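Chemist: Here it is, the structure in full.
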Amino acid sequence: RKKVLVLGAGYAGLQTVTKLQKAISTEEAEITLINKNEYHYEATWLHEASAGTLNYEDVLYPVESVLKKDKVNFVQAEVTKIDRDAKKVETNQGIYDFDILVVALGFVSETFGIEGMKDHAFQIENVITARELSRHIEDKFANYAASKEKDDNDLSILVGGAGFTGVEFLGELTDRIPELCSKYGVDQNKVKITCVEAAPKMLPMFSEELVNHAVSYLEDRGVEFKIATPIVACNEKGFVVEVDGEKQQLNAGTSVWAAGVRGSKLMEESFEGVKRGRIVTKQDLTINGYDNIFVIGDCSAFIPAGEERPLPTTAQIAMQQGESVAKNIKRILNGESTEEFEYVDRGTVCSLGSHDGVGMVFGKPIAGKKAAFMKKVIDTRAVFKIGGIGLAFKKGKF
Ligand SMILES: Cc1cc2nc3c(=O)[nH]c(=O)nc-3n(C[C@H](O)[C@H](O)[C@H](O)COP(=O)(O)OP(=O)(O)OC[C@H]3O[C@@H](n4cnc5c(N)ncnc54)[C@H](O)[C@@H]3O)c2cc1C
């Protein structure tokens, strides 16, 4: 009865456990799942929870509800050390042994060495950061309404990054800001929403036609874009950016970083050859020198056969990776060889508020209500893929 230890109950880790628990027998192996929180959260819905267009309770569900308790021991604890050679993992609630390890500790903000970006900006990482950010935004509107001063910079928001997460967050701000304006007696014209991207292109994963749709959509709703504009620092006043190489202070009562993520900080402390919290795995998702250690999700850098660069960090690859791991753990336990992971690009949607978006579905570009409907089908299918039709009905987007 080998000990299968899974670190993190996210997309990658919880998918591995729900698939693996159906396939193993109780005497075949012991599964242990460790997670910081009692819940699993839909990290892909944190744009809505951060802006406050969705109640935080609606992005999460208890982990234990989807577990076969005779096969899985759920441990609510924070992982603090991973000893790959002693086959031990230390947490704040004790030390756990393992025969097979699955590292699925997810992501955290990556600020590219930009001074003050962690200290002076709000991140998009989990439910707690999302709750602090939504509360901060409304508190800025409520303080503006209370003051005799009326400093319109309290109503100014900076968003770092014009990629997928940033653009989705801006889409939620365009739904929320009008409501907060009307609730707190503010004229929308006094609000300033600015997106700063160092890169020369916005949403590089989509076509030019699809980017123009998202740009027009957000510009018509007051978003100003500063593309090919490096953010060289973040202070209490806002972002310090370079325009034609000259430094410029941009002022905002709220600064949000959405331009980069990295894998868990436990990765550099635990395994070799890690870059930005990501380890390049073998084709079966194991790591070099360890046929008993799998690393998936945002902690992994899976390079497909025949390619040079790893696939991007997504909930879609994470869930596909968890299924693969569950099937290879079964093979290992029965003395069978592992099979290579093969990512299937199902496509995706970048949301633009509740009733718009840009995406690729079935290899065809989509936008508008069609995209917004497809984003709800994809979000709900991810709830189904982990917890079944019951959980999809209760916690899904329909
Ligand atoms: C707003 C937003 C929108 C996105 N939209 C999309 C989208 O539409 N489609 C898409 O495919 N991807 C999208 N992504 C990316 C996607 O959310 C991530 O790639 C995905 O979360 C990775 O899954 P994961 O299991 O590796 O990590 P996570 O979802 O980050 O889960 C990691 C888990 O481990 C736990 N944990 C972490 N550290 C510890 C520790 N030390 N001890 C114990 N527990 C710990 C966490 O609490 C969490 O439960 C989006 C991301 C954001 C932020």
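All residue numbers given for chain A refer to Swiss-Prot; the residues shown span 5-402 in order.
Cβ from N, Cα, C; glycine included.
Swiss-Prot lists these features:
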type	residues	note
ACT_SITE	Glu172	active site
BINDING	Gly12, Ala13, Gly14, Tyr15, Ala16, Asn39, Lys40, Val83, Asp302, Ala319, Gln320, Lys379	FAD binding site
MUTAGEN	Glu172 to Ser	6-fold decrease in kcat for DMN. Decreases the overall affinity for NAD(+) and the quinone
MUTAGEN	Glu172 to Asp	Loss of activity
MUTAGEN	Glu172 to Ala	3.4-fold decrease in kcat for DMN. Decreases the overall affinity for NAD(+) and the quinone
MUTAGEN	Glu172 to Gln	12-fold decrease in kcat for DMN. Decreases the overall affinity for NAD(+) and the quinone
Chemist: Roughly how many angstrom lie between the C-alpha atoms of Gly12 (FAD binding site) and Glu172 (mutagenesis position)?
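Modeler: Taking the Cα atoms only, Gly12 (FAD binding site) lies 25 Å from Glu172 (mutagenesis position).
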Chemist: Reduced to three states, what secondary structure does DSSP give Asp302 (FAD binding site)?
Modeler: helix
Chemist: What is the interatomic distance between the Cα atoms of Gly14 (FAD binding site) and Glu172 (mutagenesis position), given in whole Å?
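Modeler: So the alpha carbons of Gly14 (FAD binding site) and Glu172 (mutagenesis position) sit roughly 20 Å from each other.
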Chemist: Is it possible to get the count of other C-beta atoms within 10 angstroms of the C-beta of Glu172 (mutagenesis position)?
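Modeler: Summing over all protein chains shown, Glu172 (mutagenesis position) has 28 other Cβ atoms within 10 Å.
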Chemist: How far apart, in angstrom, are the most distant Cα atoms among the FAD-binding residues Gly12, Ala13, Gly14, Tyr15, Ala16, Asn39, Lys40, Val83, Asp302, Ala319, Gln320, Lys379?
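Modeler: 33 Å is the greatest Cα spacing among the residues binding FAD.
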Chemist: How many Å separate the Cα atoms of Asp302 (FAD binding site) and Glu172 (mutagenesis position)?
Modeler: 19
Chemist: List the same-chain residues at least 6 positions away in sequence whose Cβ sits under 8 Å from the Cβ of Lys40 (FAD binding site), in sequence order, or say none.
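Modeler: When sequence neighbours closer than 6 are ignored, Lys40 (FAD binding site) has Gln80, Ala81, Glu82 within Cβ distance under 8 Å.
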Chemist: Should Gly12 (FAD binding site) be counted as helix, strand, or coil on the basis of DSSP?
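Modeler: It is coil.
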